[PDB]
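Here is the structure we will look at.
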Amino acid sequence: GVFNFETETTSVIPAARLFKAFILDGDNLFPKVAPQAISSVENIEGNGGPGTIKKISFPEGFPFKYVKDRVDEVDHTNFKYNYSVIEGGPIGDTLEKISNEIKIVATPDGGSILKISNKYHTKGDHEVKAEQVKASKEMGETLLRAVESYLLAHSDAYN
Ligand code: NA
């Protein structure tokens, strides 16, 4: 079955720039700006669009060793990005995939709002509980703030 979770968060970075950096250039940025969160990102196959598979490895001591994420859809006009966690980490005999949707919208003050949906597709009769969702939110927030700090400090990056 499916467990649906949603959250929103804010950024001080304008939407288009944040989408170009945080969403479209994570493979480069996350290990650079948040090395204590992400040890590496490997592109396994594909050229960036639907179907691209990346292997995201976590540092030693983290709960999970890695996940593989698959890009589902990329909307450059509306700053929407869909991807799924398809292997590793929590994926296995209790959990088939986690499908995610991110949308970034501009705010009049020159920042943005990120709207995030996470849909857990379980196998069998298993509950997706609060702690698991909190950890994913914490990871996302950490990555966002690290990219935000980098973009504030490197004004010529991603214009
Ligand atoms: Na704002």
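Quick note: numbers on chain A are straight from Swiss-Prot, i.e. 2-160, in order.
Method reported for this entry: X-ray crystallography, 1.1 Å.
Using the three backbone atoms N, Cα and C, a Cβ is placed for every residue, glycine included.
One mutagenesis experiment catalogued in Swiss-Prot, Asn29 to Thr, is accompanied by this note: Slightly reduced interaction with BV16; when associated with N-33. DSSP gives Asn29 (mutagenesis position) a helix state. The Cβ of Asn29 (mutagenesis position) has 11 neighbouring Cβ atoms from other residues within 10 Å, across all protein chains displayed.
Under mutagenesis, Swiss-Prot gives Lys33 to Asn with this note: Slightly reduced interaction with BV16; when associated with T-29. Taking Cβ-Cβ distances under 8 Å and a sequence gap of 6 or more within the same chain, the neighbours of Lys33 (mutagenesis position) are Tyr151.
Around the Cβ of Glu46 (mutagenesis position), the same chain contributes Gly52, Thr53, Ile54, each under 8 angstroms and 6 or more positions distant in sequence. Experimental mutagenesis at this site is recorded by Swiss-Prot as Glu46 to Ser, annotated: Strongly reduced interaction with BV16, hypoallergenic.
The note that Swiss-Prot attaches to the published mutagenesis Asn48 to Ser is: Slightly reduced interaction with BV16. Within its own chain, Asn48 (mutagenesis position) has no residue 6 or more apart in sequence whose C-beta sits under 8 angstroms from its own. DSSP gives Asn48 (mutagenesis position) a coil state; it is part of no helix or strand.
Feature annotation from Swiss-Prot assigns brassinolide binding site to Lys55, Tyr82, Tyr84, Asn101. The number of other CB atoms found within 10 A of the CB of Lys55 (brassinolide binding site), across every protein chain shown, is 18.
Using a 10 Å radius centred on the Cβ of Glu61 (mutagenesis position) and all shown protein chains, the other Cβ atoms total 7. What Swiss-Prot says about the mutagenesis result for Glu61 to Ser is this: Slightly reduced interaction with BV16.
The Cβ of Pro109 (mutagenesis position) lies under 8 Å from the Cβ of no residue that sits 6+ residues away along the same chain. Secondary structure at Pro109 (mutagenesis position), taken from DSSP and collapsed to helix, strand or coil, is coil. While the structure shown retains the original residue, Swiss-Prot records the mutagenesis experiment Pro109 to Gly with this note: Slightly reduced interaction with BV16.
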Cβ neighbour count within 10 Å of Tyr82 (brassinolide binding site): 21
Secondary structure of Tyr84 (brassinolide binding site) (DSSP, helix/strand/coil): strand
Nearest of the binding-site residues (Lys55, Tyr82, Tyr84) to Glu61 (mutagenesis position) - Cα to Cα: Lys55
Brassinolide site, defined by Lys55, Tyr82, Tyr84, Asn101: further same-chain residues with Cβ within 8 Å of the Cβ centre: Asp70, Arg71, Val72, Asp73, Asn83, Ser85, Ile103
